[PDB]
Amino acid sequence: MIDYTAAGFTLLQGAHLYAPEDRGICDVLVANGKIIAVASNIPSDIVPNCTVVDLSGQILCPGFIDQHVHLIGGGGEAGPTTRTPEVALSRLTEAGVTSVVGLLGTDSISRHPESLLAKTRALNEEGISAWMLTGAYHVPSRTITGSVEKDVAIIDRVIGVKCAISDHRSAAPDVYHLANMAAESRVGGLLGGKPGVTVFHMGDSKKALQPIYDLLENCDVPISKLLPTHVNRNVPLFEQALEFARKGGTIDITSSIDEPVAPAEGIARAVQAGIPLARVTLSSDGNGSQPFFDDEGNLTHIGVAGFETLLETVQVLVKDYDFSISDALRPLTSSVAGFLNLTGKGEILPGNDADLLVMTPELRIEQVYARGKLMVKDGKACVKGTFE
Ligand SMILES: CC(C)C[C@H](CP(=O)(O)[C@@H](N)CC(=O)O)C(=O)O
Ligand SMILES: [Zn+2]
Ligand SMILES: [Zn+2]
């Protein structure tokens, strides 16, 4: 009778596709965790043992790429009791995230990159796709092999390096150390096929983006490799961010900060400013700590950041700021996919991974496909970690 199960065919039809481009109502044939066909009216019987999903009435779009998640945990600013746990596969998929880039933070003493690489590989095995950034806030960077350059070049899941500047938790790095680091990651990327990016944690420091502008003057690293995150933390910074974006740089906006500049507000304000969307990205900063400080560097409150804020922003964009479901999706999909050169991600077209999300017209996640495997059903995850 013949068996074609290994192929795992899947016909997702009758959905209003946003790839993100508004592609009207059309189908998507998925086989081997890959999108093998996108057109309207793919014959229900074009292939054997195919599984058809009557998505008629729902919306289909690419999964999310969260390039800022503390996969193994974070916090620690207020003692050992403030060490946030690790993230569970479920609260990721269940949040529309299919691709994620993990990093460390303030704590590099009781958090090592070697155990971040692990979770990263775990999260891969279990379904989604993960990558990590070497080092953390501390500069010189605390690596895995002893060289930012060597790390990015040889450890497969390392695509860049992270550091922290203009914050009272920085190691007070100087132009040189900052520049050297930034360059090792670029070349590392060149050798290993990684993006070679340098993510910069930003702080409420008066100096703002000064270190970056300075670093540009002290080396030759392409501005297209310098990513300032958390840019929405304070007004004077966000405005310099735009100016940085106007010179050709990409800026990462954290959706876990609701004031003084909302994520939704932030993104819109950038478009109106004239920045294209391909230079704007939204990160979550999952499982990270939300600590606040007064004027003497005293910590007052502290908590944890969740992922719910990604979709919210997207919703608050379509409504309120009169965007298109399409443009509103870009900052979490095609934009991020282009900045970190992630292939098979960000766009729905023949050849890329079946990282798909099924939502109601009102933008409520109902189903989440990750590289083909069904991860979320009816709004609740149907595939959890290994020890959840
Ligand atoms: C925006 C602000 C309220 C929170 C940010 C979050 P973060 O840099 O990601 C830090 N929580 C990461 C970590 O856990 O080390 C901060 O610590 O400055
Ligand atoms: Zn940070
Ligand atoms: Zn962070």
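Recorded method for this deposit: X-ray crystallography, 3.3 Å.
Yeah, the Cβs are placed from backbone N, Cα and C, and that goes for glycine too.
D285 (mutagenesis position) falls outside any helix or strand according to DSSP and counts as coil. Cβ contacts within 10 Å of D285 (mutagenesis position), excluding its own Cβ and spanning all protein chains shown: 26. Taken from Swiss-Prot, the feature Zn(2+) 1 binding site covers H68, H70, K162, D285.
In sequence order, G74, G75, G76, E77, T82, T84, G105, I302, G303, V304, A305 are the residues near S289 (substrate binding site), counting only same-chain partners six or more apart with C-beta under 8 A. Positions annotated as substrate binding site by Swiss-Prot: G75, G76, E77, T106, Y137, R169, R233, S289.
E77 (mutagenesis position) falls within neither a helix nor a strand when secondary structure is assigned with DSSP, and so counts as coil. In Swiss-Prot, a published mutagenesis experiment is listed as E77 to D or Q, annotated Reduces activity 100000-fold.
Per Swiss-Prot, mutagenesis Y137 to A or F is noted as: Reduces activity 1000-fold. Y137 (mutagenesis position) falls outside any helix or strand according to DSSP and counts as coil.
Around the Cβ of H201 (Zn(2+) 2 binding site), the same chain contributes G105, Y137, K162, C163, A164, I165, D167, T229, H230, each under 8 angstroms and 6 or more positions distant in sequence. The Zn(2+) 2 binding site annotation in Swiss-Prot covers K162, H201, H230, and the record cites experimental evidence as its basis.
Over all protein chains present, the Cβ of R169 (mutagenesis position) has 16 other Cβ atoms lying within 10 Å. Quoted from Swiss-Prot, the note on the mutagenesis of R169 to M is: Loss of activity.
In Swiss-Prot, the entry for mutagenesis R169 to K states: Reduces activity 1000-fold. The structure shown retains the original residue. A coil conformation is recorded for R169 (mutagenesis position) in the three-state DSSP classification, outside any helix or strand.
The mutagenesis experiment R233 to M is recorded by Swiss-Prot, whose note states: Loss of activity. Listed in sequence order, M202, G203, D204, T254, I257, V261 are the same-chain residues six or more apart from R233 (mutagenesis position) with CB atoms under 8 A from its CB.
Record note (Swiss-Prot) on the mutagenesis of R233 to K: Reduces activity 1000-fold.
Quoted from Swiss-Prot, the note attached to the mutagenesis of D285 to A states: Reduces activity 100000-fold.
Sequence annotations record features per position, and here Swiss-Prot assigns active site, proton acceptor to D285 based on experimental evidence.
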Neighbourhood of the Zn(2+) 1 site (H68, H70, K162, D285): other residues with Cβ within 8 Å of the Cβ centroid, in order?
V69, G74, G102, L103, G105, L133, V199, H201, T229, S283, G286, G288
Relative to ligand 1, which of the recorded positions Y137, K162, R169 have a Cβ found under 6 Å from one of its atoms?
none
Which recorded positions among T106, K162, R169, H230, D285 have CB under 6 Å of ligand 3?
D285
Which binding-site residues sit within 10 Å of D285 (mutagenesis position) - Cα, from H68, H70, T106:
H68, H70
